[PDB]
Amino acid sequence: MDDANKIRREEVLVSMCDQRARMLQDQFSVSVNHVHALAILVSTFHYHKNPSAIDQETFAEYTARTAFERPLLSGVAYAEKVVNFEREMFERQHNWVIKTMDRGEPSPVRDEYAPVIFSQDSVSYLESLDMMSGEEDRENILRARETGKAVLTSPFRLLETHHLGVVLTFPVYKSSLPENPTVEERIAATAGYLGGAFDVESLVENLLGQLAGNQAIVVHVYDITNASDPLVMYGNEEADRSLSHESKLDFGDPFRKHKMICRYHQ
Amino acid sequence: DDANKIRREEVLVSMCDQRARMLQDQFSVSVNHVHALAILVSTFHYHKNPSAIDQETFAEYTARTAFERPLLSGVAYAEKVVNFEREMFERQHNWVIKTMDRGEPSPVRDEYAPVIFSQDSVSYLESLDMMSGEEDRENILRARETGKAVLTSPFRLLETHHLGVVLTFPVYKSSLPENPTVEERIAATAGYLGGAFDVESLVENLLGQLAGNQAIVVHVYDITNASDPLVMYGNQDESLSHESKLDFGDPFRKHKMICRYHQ
Ligand SMILES: C/C(=C\CNc1ncnc2[nH]cnc12)CO
Ligand SMILES: C/C(=C\CNc1ncnc2[nH]cnc12)CO
């Protein structure tokens, strides 16, 4: 009611929204760094070491025990690069056929594939699935290996849970990767892709829901990579259309842009 | 005077709080990644048989993930060796367990904690019995008894003589019961994943580069003993100051940051 109270009413919204934005950004950052460590893990213990020290069992165990290191991630998995020329050989050795993600059926002929060979049990259904048979995942895989850095997809509904989230992807390179490599060289030296599923719908709601004063505030997160086409990353809704605040978000991928919008319930 | 006194205070609080936050977050990040290393050793060295990790692999993985541990000068893994195992152990590694102070053959002890894995930045730790140093020894004991990360008091590290603190995680054998007793933890102890927080150098590099650093004096104290505050960072000096909170993760220890203006 009061006018001076309105000022403080905004100050509160600003503080609450900014804090929640910092928490989200930090938690995301922490998870990205540990996934990065997993990519290095696979490179060191699977490819560099002879013989490999990593099988599905080992990957499952280590990732499970370190799940607390990756908050906001529902699971991690490693997909290996497989060129069509190698497919038969790859499938005979693993004793299973590469499958599409849409139906889990034997994949048709493609130039290359990205089937998951290692997976955290939380996402064990990814095993043998070709990560390139999904458009979001395919684009992430390409940009990942071309840039040599972590990358994020647009928000989309994940496999099995259908939860709205985003996928994080790190490239894994063979030792043959030249220093100061070109994009062409990065592609030629690609071994595989370490991916993480950011279950935003479930895990972000869980983080926010526990915070004091949550019932009083409405929190929305947007992918604004495309100015004219903002994509809802999190949030549903009846709210206070008179006042709002925009908090800054940086999820680490220069190719994507995000922001948080907060309002009062009423 | 006088409204400037207020701003002068508000600036000190803000400057000190931010430095404290930065310091705590960096420490926290380093601790979490050392925890992952402890888990890594458990899985690859003990859960897998034969062992699927060695000095070569440890050195590579820790070097490549060095960025993950901002305030650590290096990390290493010391394995638990009881005396009756010493001959076999030394014969297997082809070296003798050495003392920390002189690097001489260790006298007979009930047990030892020789480093078998090391990041090349602390390669000199290899074969050294971490129990032959009091700070390290106590850290090792409290680590395996509590089952959680532990920190030492500030003390000068090997080789560099830089003032800092050691972080230690316990690594347990699979034979560790759940909801175990201290006696059970000790019996299941496999080794100790340790890291050296080079405060004197790395913290200085962290804070000394911040804008306005020349205007304020910054101290970090180990106040585990209120009557005997230990300097962890800053000079050895005893009006307008401010105390910023610090939580390094070890309930056994207490810390605080103190910021003050020069004039
Ligand atoms: C394995 C990798 C990505 C992981 N992607 C996903 N991980 C988990 N669920 C999903 N639904 C759609 N894509 C995913 C490699 O880039
Ligand atoms: C390997 C472990 C401790 C590491 N301790 C040290 N690590 C590095 N430099 C030092 N100087 C004195 N002690 C140290 C196990 O707790």
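Going by Swiss-Prot, the residues shown for chain A are 149-384, 387-416, listed in order.
Cβ from N, Cα, C; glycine included.
Residues or ranges marked as kinetin binding site in Swiss-Prot: A:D285, A:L307. In the structure as shown, the Cβ atom of A:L307 (kinetin binding site) sits within 10 Å of 16 other Cβ atoms.
Summarising the annotation, Swiss-Prot assigns trans-zeatin binding site to A:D285, A:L307, A:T317. DSSP assigns A:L307 (kinetin binding site) to coil in the three-state reduction, placing it in neither a helix nor a strand.
Its own atom aside, the Cβ of A:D285 (kinetin binding site) has 24 Cβ atoms within 10 angstroms in the protein chains shown. Residues annotated as N(6)-dimethylallyladenine binding site in Swiss-Prot: A:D285, A:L307.
Under the three-state DSSP scheme, A:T317 (mutagenesis position) falls in the strand class. Look at Swiss-Prot and you will find A:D285, A:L307, A:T317 tagged as dihydrozeatin binding site, backed by experimental evidence.
Under 8 Å, Cβ to Cβ, and six or more positions away along its own chain, A:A225 (mutagenesis position) finds A:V264, A:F266, A:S267, A:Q268, A:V271, A:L274, A:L342, A:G343. According to Swiss-Prot, the mutagenesis experiment A:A225 to L carries the annotation: Loss of activity.
In Swiss-Prot, a published mutagenesis experiment is listed as A:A227 to L, annotated Loss of activity. DSSP assigns A:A227 (mutagenesis position) to a strand.
According to Swiss-Prot, the experimentally introduced change A:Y273 to E is described as follows: Loss of activity. Neighbour list (A:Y273 (mutagenesis position), Cβ cut-off 8 Å, at least 6 residues apart, same chain): A:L307, A:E308. DSSP gives A:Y273 (mutagenesis position) a helix state.
There are 24 other Cβ atoms within 10 Å of the Cβ belonging to A:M279 (mutagenesis position). Swiss-Prot documents A:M279 to A as a published mutagenesis change and attaches the note No effect on activity.
Here A:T317 (mutagenesis position) comes close to A:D285, A:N288, A:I289, A:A292, A:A298, A:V299, A:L300, A:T301, A:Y341, A:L342, A:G343, A:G344: these same-chain residues lie at least six apart in sequence, with C-beta atoms under 8 angstroms from its C-beta. According to Swiss-Prot, the mutagenesis experiment A:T317 to A carries the following note: No effect on activity.
The number of other Cβ atoms within 10 Å of the Cβ belonging to A:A227 (mutagenesis position), over all protein chains shown, comes to 25. Reported as a whole number, the C-alpha separation between A:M279 (mutagenesis position) and A:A227 (mutagenesis position) equals 7 Å.
Note: the dihydrozeatin site is recorded as A:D285, A:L307, A:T317; in the same chain, A:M249, A:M279, A:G282, A:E284, A:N288, A:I289, A:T301, A:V315, A:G343, A:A345 also have Cβ atoms within 8 Å of that site's Cβ centroid.
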